[PDB]
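Here the structure comes first, spelled out in structure tokens, and everything after it is commentary.
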Amino acid sequence: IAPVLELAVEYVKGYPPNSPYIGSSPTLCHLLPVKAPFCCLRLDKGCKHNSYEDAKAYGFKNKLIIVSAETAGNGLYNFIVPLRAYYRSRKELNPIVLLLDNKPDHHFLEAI
Amino acid sequence: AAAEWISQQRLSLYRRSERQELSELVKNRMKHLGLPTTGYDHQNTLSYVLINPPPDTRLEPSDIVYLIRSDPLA
Ligand SMILES: [K+]
Ligand SMILES: [Zn+2]
């Protein structure tokens, strides 16, 4: 072992545009080149862009992270940001599926 | 060389104040709703009420005097 010395689609890297609340520290994250429409954020229903209705139809390369939460708020936003940070490896990105009891508001969707 | 621009935005975004945070939050909502951002552009004043001051009190600028005006139709 060398001794310690005494003397020394592709994603864009940027900040999430819509901060959900005041005090949210801006973290440079892996970002989509274009905002995803709110229809493309839903795993249940198919939309114009895709007919997929569950995670099998998507065919993700990596394993999923499923978050079983009651309501989607600013806390759930603090769950997604660490997993999308720029220093996290891009190939090792894990799809995040939010299993919500209540339908998320358009404020949360616009933040994510 | 994009990392240089990323660092420039990082230091700027770290240095920004809470007033800038609140201002951008309002402007982001205004663009989302479609209103112009300009026109949103703080209160360093102290106000109080003087009930029936003596007739010697000096009148200052921006003073508002409460009046009881007589009935116009009477
Ligand atoms: K879908
Ligand atoms: Zn869609």
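All chain A residue numbers match Swiss-Prot; in order, they span 691-698, 728-831.
In case you wondered, yes, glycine gets a Cβ from its N, Cα and C as well.
Over in Swiss-Prot, the protein carries these features:
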BINDING   A:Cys758, A:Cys759, A:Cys766, A:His768  Zn(2+) binding site
BINDING   A:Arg761, A:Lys764, A:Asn769, A:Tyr771, A:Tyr777  K(+) 3 binding site
BINDING   A:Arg761, A:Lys764, A:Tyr771, A:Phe779  Na(+) 2 binding site
MUTAGEN   A:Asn769 to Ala  Reduced the Na(+) sensitivity of KCNT1
MUTAGEN   A:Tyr777 to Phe  Reduced the Na(+) sensitivity of KCNT1
MUTAGEN   A:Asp820 to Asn  Dramatically reduced the Na(+) sensitivity of KCNT1
Distance-selected recorded positions near ligand 2 (C-beta under 6 Å), from A:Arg761, A:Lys764, A:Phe779, A:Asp820: none
Between A:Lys764 (K(+) 3 binding site) and A:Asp820 (mutagenesis position), the C-alpha gap once rounded to whole angstrom: 16
Cα distance (Å, whole number) from A:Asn769 (mutagenesis position) to A:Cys758 (Zn(2+) binding site): 9
Winner by Cβ contact number (other Cβ atoms within 10 Å) across the recorded positions A:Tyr771, A:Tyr777: A:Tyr771
When distances run from the Cα of A:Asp820 (mutagenesis position) to each of the recorded positions A:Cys759, A:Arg761, A:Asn769, A:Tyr777, A:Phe779, the nearest one: A:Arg761
Cβ neighbours of A:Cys759 (Zn(2+) binding site) where a neighbour is any other Cβ within 10 Å: 14
Residue among binding-site residues A:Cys759, A:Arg761, A:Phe779 with Cα closest to the Cα of A:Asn769 (mutagenesis position): A:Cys759
A:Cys766 (Zn(2+) binding site): tally of other CB atoms within 10 A of its CB: 13
Entries of A:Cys758, A:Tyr771, A:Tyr777, A:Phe779 (recorded positions) sitting next to ligand 1, with Cβ under 6 Å as the cut-off: A:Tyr771
Inter-residue C-alpha distance, A:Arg761 (K(+) 3 binding site) and A:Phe779 (Na(+) 2 binding site) (nearest angstrom): 15
Cα distance (Å, whole number) from A:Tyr771 (K(+) 3 binding site) to A:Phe779 (Na(+) 2 binding site): 12
Extra residues within 8 Å (Cβ to Cβ centroid of A:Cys758, A:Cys759, A:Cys766, A:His768), Zn(2+): A:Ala755, A:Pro756, A:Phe757, A:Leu760, A:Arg761, A:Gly765, A:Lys767, A:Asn769
Which same-chain residues, if any, lie at least 6 apart from A:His768 (Zn(2+) binding site) yet have Cβ under 8 Å of it: A:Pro756, A:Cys758, A:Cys759
Rounded Cα separation (Å) that holds between A:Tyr771 (K(+) 3 binding site) and A:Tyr777 (mutagenesis position): 6
